[PDB]
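> So that we are looking at the same thing, I have put the structure below in C-alpha cells.
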Amino acid sequence: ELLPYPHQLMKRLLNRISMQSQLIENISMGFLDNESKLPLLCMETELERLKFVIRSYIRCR
Amino acid sequence: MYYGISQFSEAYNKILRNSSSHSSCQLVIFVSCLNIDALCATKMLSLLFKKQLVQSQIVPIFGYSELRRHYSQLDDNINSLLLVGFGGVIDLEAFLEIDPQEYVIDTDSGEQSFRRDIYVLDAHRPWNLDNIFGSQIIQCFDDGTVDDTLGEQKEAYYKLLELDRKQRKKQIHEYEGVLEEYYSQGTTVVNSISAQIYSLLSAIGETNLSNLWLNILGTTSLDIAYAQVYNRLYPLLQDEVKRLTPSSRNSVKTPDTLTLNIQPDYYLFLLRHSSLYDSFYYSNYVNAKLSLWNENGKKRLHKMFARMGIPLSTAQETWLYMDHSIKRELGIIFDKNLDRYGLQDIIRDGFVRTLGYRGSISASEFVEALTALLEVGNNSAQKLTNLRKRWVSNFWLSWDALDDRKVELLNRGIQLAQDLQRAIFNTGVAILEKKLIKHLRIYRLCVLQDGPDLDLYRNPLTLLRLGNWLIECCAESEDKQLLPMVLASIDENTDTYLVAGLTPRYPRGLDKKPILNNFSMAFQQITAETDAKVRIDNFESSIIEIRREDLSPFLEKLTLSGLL
Amino acid sequence: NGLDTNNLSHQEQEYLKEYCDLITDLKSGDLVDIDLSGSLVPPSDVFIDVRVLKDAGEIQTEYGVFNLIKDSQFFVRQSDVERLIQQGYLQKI
Amino acid sequence: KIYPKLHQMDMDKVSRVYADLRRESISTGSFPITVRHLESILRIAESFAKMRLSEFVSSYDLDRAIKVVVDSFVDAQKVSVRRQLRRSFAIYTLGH
Amino acid sequence: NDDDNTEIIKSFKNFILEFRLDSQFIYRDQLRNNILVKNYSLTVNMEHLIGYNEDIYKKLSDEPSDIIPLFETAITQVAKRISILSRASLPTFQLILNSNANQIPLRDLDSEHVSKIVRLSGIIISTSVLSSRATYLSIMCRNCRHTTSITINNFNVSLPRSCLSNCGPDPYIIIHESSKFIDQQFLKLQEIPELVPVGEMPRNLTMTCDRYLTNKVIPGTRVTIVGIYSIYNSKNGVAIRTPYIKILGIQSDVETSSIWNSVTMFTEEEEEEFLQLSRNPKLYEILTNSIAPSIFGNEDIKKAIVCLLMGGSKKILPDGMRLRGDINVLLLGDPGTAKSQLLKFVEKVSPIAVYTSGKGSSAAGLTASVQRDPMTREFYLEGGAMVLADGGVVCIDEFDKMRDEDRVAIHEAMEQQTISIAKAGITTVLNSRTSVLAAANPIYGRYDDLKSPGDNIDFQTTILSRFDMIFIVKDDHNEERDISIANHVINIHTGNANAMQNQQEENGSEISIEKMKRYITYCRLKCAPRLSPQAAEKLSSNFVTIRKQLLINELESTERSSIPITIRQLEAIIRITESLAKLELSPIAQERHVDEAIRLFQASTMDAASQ
Amino acid sequence: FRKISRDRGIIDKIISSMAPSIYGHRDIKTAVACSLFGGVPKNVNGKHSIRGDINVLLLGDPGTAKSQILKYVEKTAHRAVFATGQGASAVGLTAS
Amino acid sequence: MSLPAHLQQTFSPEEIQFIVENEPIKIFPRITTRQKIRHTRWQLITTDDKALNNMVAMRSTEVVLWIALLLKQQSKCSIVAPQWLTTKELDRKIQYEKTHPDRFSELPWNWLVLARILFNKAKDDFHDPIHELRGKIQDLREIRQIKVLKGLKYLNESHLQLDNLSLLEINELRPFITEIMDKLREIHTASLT
Ligand SMILES: Nc1ncnc2c1ncn2[C@@H]1O[C@H](COP(=O)(O)OP(=O)(O)NP(=O)(O)O)[C@@H](O)[C@H]1O
Ligand SMILES: Nc1ncnc2c1ncn2[C@@H]1O[C@H](COP(=O)(O)OP(=O)(O)NP(=O)(O)O)[C@@H](O)[C@H]1O
Ligand SMILES: [Mg+2]
Ligand SMILES: [Mg+2]
Ligand SMILES: [Zn+2]
C-alpha cells in the first residue's frame, strides 16, 4: 500500500535540516579566525545520513 | 639547515596549520614516477594525511618539463606543495619562475609569510645552494648533509650574496672558488626518501608495521646501485622491526598473523616465486662471478648444482612445489658450498613478510615486482606524450600493488619481473658476445643499434636494469679499470637514442668512500657548447635523449671533456 | 538526466522533456534541501580516495574546484565528488 | 647451436629483386616465382650466416643469397632471353 | 597403524575448517556450495595446502595412494558437520587437485615417477564407455551364512580368504542388491605434437578417472592432467607391469566445453565482454583482420572464413525436413597463395576442428571405419575425421589429390549432415554436422587463364555444388602488389610483425585466438537469425538474375557450366546472410546483411564461374 | 670450429669441400652447402609458421655427378634417408 | 521508475548496514572532550549529543555505531565488542543451536552485520583471538542455514513463524519466501468459490 504521509514529522525534519545546514556553515566562519574539527565532520556526516533517509523515503513513495 | 632531522615536526605541523580544512583540497603532492623510493615515501605520507583527514591531491610527474606544466596550472587556493624525489639539485625558484614578491603576505617587524610553501623531499646531491640558503619559499628536508658538510659553502654563499681592487679581488675569487668547487661534484643519492618520512612518523608518534614495511621497501630499492647507503640504513631498520614485533614466539600460524622477520634473504632473483635454478641464472651478482653469459659459465652453474647435491630436475621445480627437505637444508648446503665459487656474498639477512597463509615475500622480491609494474604495467610531441602518459599510468599499478587487498596485482608484477629479467639477460649476452662495449679511455661506450624486443629500453628504468647488469658484470672482473659507462639505445619510431651515463662501482664485498655521477655535468656542458638537438629534462639528469644523426658528434665531444 | 534520441517516437521525445521538467520542479521547491536525484546507495563512507579517470582540466562544482589531471588521485569528502563519479570523470567507489 | 637473426637493412634490395623476378616471370613456361621464392632468399641468407657460424645475417650473406637465387632463375631461361636476363639482372648476379 | 591414520585425518579436517584468505573460509564455502547442487566433491588447490601446513603436502606427495583416501574421509566428516543437524546419508566425497608443479613431458615419465603426483598435458585420443567399480560390497558366507561388508577406496583389497566368524577356503559371495558402485572411465592421452622428439611416433598413456571427473572430456581436446603415475599387473617380458595415471584433476585449456548439451558454462565477466563486442560498429572489420594477421591480402577469403566459423542457422520443419546450417568453402588456386596457411589457421581458431590432407586420407579414415575388437571378436564402429570434427570445421588440404573413391564418401556428410553405414552387420546413420573448408590446385598446377574455365577444374558438379563459396585464387604479378607483399613478408621474418600484431590487439584493431574462439563458441549458442520479410524480396530478385546470367554465359560457351548455380546456391546466399547476423548477435537478418552476402557470393562463386 | 669460422672466405672453403672429388659444379656445391646447413624455422605469436629447410632440385643431363652429390650428402648429413624413383611409394615416403 | 528495480520490495545489504550503524555501541575514547570547571562541540540532530561532549580518555561510554567507526578510523577510539561476541557466549549459542533443532537461538537481530563491521574496522579490540571469533561466527552461520533449509519445506498459504532469524538472514530470503508464498496463495484463492 501507499501509506499515509507523516505530515508534521516531515515539516519538523525539513526545518532541522535547514537550520543544521545553516549552523554548519556558520561554524565554518569561526575557522577563518581549541579549533578541533571532528564535530564539524560529524555534523556534516549526520546531515548526509539524514538527507539520505528522507531522499530514499520520498523516492520510494 | 633548512629543516634538519631534529625539526621535521615543525614542518609537518606547519602543513597541518596551513593546509588542513574540511572546506577544500589545499595540499598537492608532486611525486616523481619512475622512482620506487619516491613511491614508498608518498604511500606513507598519504596514509598519514588520510588519518589526519587532510584533503590532498597526488600528481605523478615524469620530468622537469611536466613539473613546469603542472606547477604553471596549480589552482591559487593550493598553499602547500610536496616535491617528493626531485628538485633539490635544480634552482626551483628560477626554474618554476617564482618571484617571492608575488607570493608574500603579512610582511609585519623582522618578518615574512607566504601564500605557498614548497617542501622538497630529495635524497640527491649536490644540493642547489639557492634552494638550501638562497630562498624563503623553498623548504628542503635534510638527513644532516648541510650542517655536517656545507659549513664552508654557507659562509661562501653569504659573503658573496652580501658583496653586491685588491681587497675585493682577494676575496670574491676565494668565495666564487668555494662555490665553483662545490658545483663540479658529480651527482649521488645519500639517503632514502622513505627513511626520512619514517623519521618524521617517528617524531609525530605514528609508526606501525605498515609504515615500517614501506620504509623497508623504499630503502631496499637503493641496494642495487647505492649499496654504501643501504648499509648505513640497514642497522636502523633492524631495531624498528624488533621494537614493533609482538611478544609471542613459537607462535601458531593463523590467517590474521602478519610476521615481518629478519632472516636469510639470499641475493638471488625472485627465489620464492621462481625455481632455484632461475634464481641463480638471472641474478646480476651470480652472472658476474661465474661469467654466465657464455656456455662455460652455464657449465659452472650445473657443476655447482651437481656438487651441492641438488638434481637439475629439482633445482628447476617452482619453489613452492620443491621438496620440504631441500628448503630447510638449503642454509647448510649454501654455507658448505658457495665459498668454492666465491659466491659467499649471496648469504645475506633481509626482511621477509608473510601474511596469514599466503606465503612469504622478501623486501628484495617485492621491489623487483613493483619496478616491473612501473616498467611494463600496460608528431614526435604526440609520440613522446602518449608514451610519458603510459609511464604516469603505470605509477598507479605499482601504487595499488602496495596494498595487501590487491595481491593479484603483486602477482602480475612478479610474473612481469621474470619476463623483463629474461629480456635483459638475452640482450646483455648479445652485447658481451658481439663485443659491443668499446673502450674510449675516459669511459666505456655501448650502443644498441638493433635487436629483439629493443622497444623495451625506451623506458629509463629498463635501460637502467641493463646498465646495472653490465656494471655488476664489469665490476667483479679483476683486470678491468673502473670507468664510467655510457649506454645508448635507439627508438626506431621517435628516431632518437635514449642515452644513460652510469657510474661504475666497487665489487660487491670490498669495504670505500663513494664515487659520483659526473655525466650530469658533462652532458649539460657539451649541450651548451653544441648546436645539437637534445632533451635534458629527466629528473635523473644522467639520462638524456638525442636525435640519431647528432649522437656521433655528441660522443666525439664527450671524449674531449675534462669533466668525467 | 537528473544530474540515443533517434530511438524514441516524437511523443516520447516530448514526454521525456516534460518529465525531466517535472523532476526539476520537485527538487526546485520545498524539499530542495535534499537532492532528490541524488544517490540511493547509503552514505557509509566519509572521505574517499578517487582517481581522475579522464582529463577535464580545471572544473568548478558547487562545493569547490578540482584540476582533473589524467591519472592524479584525490583524497576528498564523498559528498563533493559523487556527481563527478556519476558523470564518470572519477574512479574508485 | 646457431640460429641467425636479421638486421632489416635489406628492404630495398630484396623487394626490388622480388619485383624484377616477378615482372620477368610473365614469360609463359618460365620458373614459378612466387612468395615462397622471396622467402627462399631469406632462408639462404640465414644458411650462409650459419656457415660463418654467426648469430646475425650480414649484407654479404644477403648479397650471396640474392646471387644464388637470381643465378638459378636466369640459368633456367631459354637461350633466346638468357642474354636479356643476364644484362637486366647484372647488379644482382655480379654482386659477389 | 590406525592411531596414525586418525592423526592424518584430524589434520585435514582442520585444513577445511580453518583455511581462510581475507574474510572467507573458501573450503567450507566450497563444500556447502557443492552439497546443495549435489556434487559430492571438493577441488583443492595445492598452493593453499602448502600455505596452511607444508608437512601435510610433504605427507601427501611422499605417498599419495595412502593419503588421498584419508583426505576423502576427512572431507566427508566435515561435509556431515556443515550440512546435517547432529542428534536430531552422504557418499564418500571425491578429492580433486589443482596444481602449478612443473609439467612433466609425457615421454619423460619413467621409474623415478612411479607412485608420485605428476602434472602433465596431452591430446585425448580416446574415451571408453563408463564402467562400475565398487565402493561398498555387501558380503555373505556361502556355508555358515554370516554377513558383513567391505568399504573400498580405489587406489593401488579383495574378497577375504577366511569366514571372519570348518567354513571353507574362499567363503564369500557379493550381495549385489546392497552393494554400492561408482563410475570409472578410461582415457588415452597422446603427447602434444610440438613436444614429440625428432622422428618418433607420438607416445601414448592410458589413464583412469572416476566419479565427477568422468565424461569431462571428448576426443581431440587438449588437456592438462594432475594424477598419480602408477602401475597395474596386466596379462598382456618378465617382472614387468604397465604404467597408467590415476587422474586427480582434468583441466581443459580453453574452456572447450567437453560433452555438452549447449549448457550455460560461460561467466558474466566474459559474457559482458562479448555483449559489448557484438555492438562495436566496426565488428566485421575487427574479425576480418583477426583472421590470419600474418597473411597479406586475401580479404574476401578472410571474410568468407569468418562466415564459415559462424555458419548460418540449422532448421527443422513440421515436414520433418532438416536444413543444413553449415557453410562449406573451396580455395581453388595457384601455388604459394596462403591456402594451406589459412587452413592451418582455421584449425586453431575454430573451437572444434581437424586439419587433414586429401592425399593422406581414406573414405573410412574420413567418415567412419569398421574395426574388429580382439577380445569379443565383434565388429564395432570408429569415427574418422568428419566424426571427430563434428560441430566444427574439417580442413581438407590437397583436395585435388584425394582419390575419386575417397572424395565421394564426403558427399552425404556435406549436405544431409550424416554418415550412413551398412557393414559387417552394423547399420546406423551417424550424425556429423560440420563445415568443410577445402584447398586445391587446378589441373596443370596454375590456372592457365587463356584455357577454357571447365578444362582447368577437375571436380564434378556433384561436389562443386556442395560448396557455398568457391574462390578461384589467381596470382596476377602486379608490381605494386608484389612490393606491398614483399615489405610485409620481410617484416614477419625480421620480427617486426610480432610487435605490430601485439600493438593492434592493444589498439583494439584485432582480437586473440583465445578471445575469438570463445566469441565464435558464444554466437553459435545465442543466435539463429531469421530473414526479415524484406530480405526475401531481395534474395529472390537476385537469384533469378544470377540464373539468367548463367544461362547467357552457357549460350556463349556452348555447354553446361563446370561451376554451377543451383538452388543449393540460393541456400548458400541465405546461409551467409544469417552468418553475418550471428556476428553482431542480431535476432534477425536484414537488407544490409543481404547486400554483403550477395557481394561475397559475387566475389567468390560467381566471379569464379564467369572465367 | 670457432677458429675456422672466422677464416676470411670460410664459406668458399666449405663450398669447395662439398663432394671434394667431384670437379666443377660450384653452383650445385653451393646449393648443397645451403641445404645441408638449412635456414631458421619461425613461429609468429604462436599463430603462424615459416619453413626453415632449403629444398634443392638437381635437373640435368646424364653422367654429371647428380647421383654422386646425393650419395655424398647421405654420408655427410646428421639424419638422412635415400630413395629412388619406382622404388619409393606415396606412404613409404610420408607415413602409413 | 523513481526507485530502481532491485530495491522495489526489499533492502540492499548496504541499507541493512546503514540500519545497524544507527545502534548504540560501547567505546573507550582516546580523547578527553570534557571541559573542567577550574572550544568546538558536537551539536547533532539524530542522536544524543550529551554523550560525546562528555568523553574522558579510557572511561567507557556509549555512542551511535556510525560515530564509533568514524572515531576508530582515526586512533581516537576503541570499540568494545558486545558480550555476545565472546568465545564463551558464541559457544553457548552453538550448543543451543545443536540442542534445539526446532528453533533458532536468541542472537540479536544484527549479529552477522555487526560481526562483519567490527572484524574489518575494529580487528584489534577483541579480548579473544579474532581467528576463533571468525571461526564461531561461521559455525553459527552454517547451523542456521541448515535450519532455514528445513523451514522452507513448510511454505504455506497462511503464515510462517521465524522467531530469532537475523535481519541479514531475513533479507536474503525475503524475495524467495514471499514470492513463493504469494504464488501458493494465488493458486489457493483461485480455487475458492
Ligand atoms: N599473401 C601472403 N601473405 C603472407 N605470406 C604469404 C602470402 N602468400 C604466400 N605467403 C607465404 O608463402 C608460403 C605459401 O605457401 P602455402 O601457404 O602453403 O601456399 P599454398 O597457397 O597452399 N600453395 P599450394 O600448396 O602450392 O597450392 C607460406 O610460407 C606463406 O606464409
Ligand atoms: N664433374 C664430375 N667430376 C668428377 N666425376 C664426375 C663428374 N661428373 C660425373 N662424374 C663421374 O661419372 C659418373 C656419373 O655421375 P652420376 O652421379 O652417376 O651421373 P648422374 O649425373 O646422376 N647421371 P644420371 O644418373 O644418368 O642422371 C660417376 O662415377 C661420377 O663419379
Ligand atoms: Mg598449400
Ligand atoms: Mg644419377
Ligand atoms: Zn561361514
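All chain E residue numbers match Swiss-Prot; in order, they span 20-107, 131-198, 205-213, 235-305, 320-694.
Just so you know, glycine gets a Cβ as well, placed from its N, Cα and C.
So Swiss-Prot has the following annotated:
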- E:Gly416, E:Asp417, E:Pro418, E:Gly419, E:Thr420, E:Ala421, E:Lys422, E:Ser423: ATP binding site (BINDING)
- E:366-573: domain 'MCM' (DOMAIN)
- E:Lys422 to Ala: Loss of MCM2-7 complex helicase activity (MUTAGEN)
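Describe the structural context of these features.
The C-beta environment of E:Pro418 (ATP binding site), restricted to residues of the same chain at least 6 apart in sequence and closer than 8 Å, consists of E:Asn524, E:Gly528, E:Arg529, E:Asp558.
Sequence-distant neighbours of E:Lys422 (mutagenesis position) (same chain, 6+ apart, CB under 8 A from its CB) are E:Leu414, E:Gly416, E:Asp480, E:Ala522, E:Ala523, E:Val556.
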> Report, in sequence order, every one of the recorded positions (E:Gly419, E:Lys422, E:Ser423) having a CB within less than 8 angstroms of a CB belonging to chain D; if no such residue exists, report 'none'.
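In terms of proximity to chain D, the recorded positions that count are E:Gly419, given in sequence order.
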> For E:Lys422 (mutagenesis position), which of the three DSSP-derived states applies: helix, strand, or coil?
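The three-state answer is helix.
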> Taking the Cβ of E:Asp417 (ATP binding site) as reference, which residues of that chain separated by at least 6 in sequence fall under 8 Å from it?
E:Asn524, E:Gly528, E:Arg529, E:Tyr530, E:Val556, E:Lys557, E:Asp558
> Neighbour count first, Cβ atoms within 10 Å, every protein chain included; then name which of E:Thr420, E:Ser423 tops the list of binding-site residues.
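Result for the most crowded candidate: E:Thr420.
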> Using a 10 Å radius around its CB, how many other CB atoms surround E:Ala421 (ATP binding site)?
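There are 22 such Cβ atoms around E:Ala421 (ATP binding site).
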> Let me know the most crowded of the binding-site residues, choosing from E:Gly416, E:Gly419 and counting other Cβ atoms within 10 Å.
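Highest number of other Cβ atoms within 10 Å: E:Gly416.
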> Using DSSP with the three-state reduction, classify E:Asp417 (ATP binding site) as helix, strand or coil.
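The three-state answer is coil.
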> Using CB under 6 Å from any atom of ligand 3, narrow the binding-site residues E:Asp417, E:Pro418, E:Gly419, E:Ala421, E:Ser423 to the ones that qualify.
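Cβ under 6 Å from ligand 3: E:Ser423.
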